[PDB]
Amino acid sequence: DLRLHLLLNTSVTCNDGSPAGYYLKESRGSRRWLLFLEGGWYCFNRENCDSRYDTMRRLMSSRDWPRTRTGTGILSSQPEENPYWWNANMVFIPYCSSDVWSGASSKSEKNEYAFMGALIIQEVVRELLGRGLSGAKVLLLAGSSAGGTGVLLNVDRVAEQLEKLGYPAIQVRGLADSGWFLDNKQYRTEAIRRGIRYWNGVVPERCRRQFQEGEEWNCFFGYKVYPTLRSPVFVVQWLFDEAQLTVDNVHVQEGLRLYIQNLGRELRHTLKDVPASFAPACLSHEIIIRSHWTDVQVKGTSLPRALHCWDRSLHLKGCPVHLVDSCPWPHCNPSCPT
Ligand SMILES: *[C@@H]1O[C@H](CO)[C@@H](O)[C@H](O)[C@H]1NC(C)=O
Ligand SMILES: CCOc1ccc(CC(=O)O)cc1
């Protein structure tokens, strides 16, 4: 079980002004720290944030959070469920800012909601340093769905924060799961552009300097922000991700067949120069915190093994790190989730 800690700095808040926080399970004999970012879409104006507050309140407020949570998947402490990092210090950071972890704005006389996702990550890191993170050798910032995109937007800022605070021996790395999207044509980007203005969203500095004022929405797309990052980042992405197909208005005749096959080919192309990646040919929305995350394989290698091979590489015969399916249709890989 991971135990809840609300942030001691109560000015760093969820959407409705309640304190943000994190769930923690310490492993006293470990210098590995895993900080995981939850996902769950976003909201981008008054009316649709009000709608989310009615039926998705836990993603906007800590008032109803439980005192504990169970770690599952890569957050499990059981070796059978988590062959990769079962002995690590485990942190789950709830998503309660509705801003793809990019916001830096407080509730105020002019703002009905606070959007503080970028500051929540920084404040969690700050408070963990006094709980043992100061002795870490590796900090892995991981996340799924909107949290996977949040990894790409925040991993270098965490590295810069620890360097400026005087901790240069901590190696910061990123694991982005199901957060690598294409700004493609629909079968039948504006919402992000509007969100950035509503949230006062921030993007990595090198990416900001390339795209410049008014075009920062580009940095929310993995294949554009990834080449600007300096920290090592491992990318996990289904070739036929269900959230991608949703925004593409896909829910099979020749036209749709070609559309789906072209989506998988384009995704594969964007991963050609991503040396650490795991990209199975499955239609799915499930994520690396599910109990059975060990079951999928690409070319005979599981994701826990690929992540172990990545670890070795950052110090290989039969220990690959670049695993992208080449077959062109969902479930052409027999190990796809059922
Ligand atoms: C609390 O967090 C805010 C936002 O990052 C910061 O400006 C402020 O200085 C913090 N307060 C303390 C006491 O650290
Ligand atoms: C482009 C980044 O924005 C998003 C990323 C992922 C999701 C999917 C989810 O959170 O379940 C939704 C939005």
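Since chain A takes its numbers from Swiss-Prot, the residues it shows come out as 88-275, 288-350, 356-419, 429-451.
Looks like X-ray crystallography, 1.7 Å, at least that's what the header says.
The backbone N, Cα and C atoms fix where each Cβ goes, and this holds for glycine too.
Under 8 Å, Cβ to Cβ, and six or more positions away along its own chain, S232 (mutagenesis position) finds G126, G127, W128, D264, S265, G266, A342, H389, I391. For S232 (among others), the entry in Swiss-Prot reads active site, charge relay system.
According to its DSSP assignment, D340 (active site, charge relay system) is in a strand. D340 (active site, charge relay system) has a Cβ environment of 24 other Cβ atoms inside 10 Å. As annotated by Swiss-Prot, active site, charge relay system applies to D340 (among others), with the evidence given as experimental evidence.
Annotation comment: Swiss-Prot describes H389 (among others) as active site, charge relay system, evidence class experimental evidence.
In Swiss-Prot, the entry for mutagenesis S232 to A states: Abolishes enzyme activity. Unable to mediate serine depalmitoleoylation of WNT proteins. The structure shown retains the original residue. Secondary structure at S232 (mutagenesis position), taken from DSSP and collapsed to helix, strand or coil, is coil.
Candidate recorded positions: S232, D340, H389. Those with a Cβ under 6 Å from ligand 2, in sequence order, are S232.
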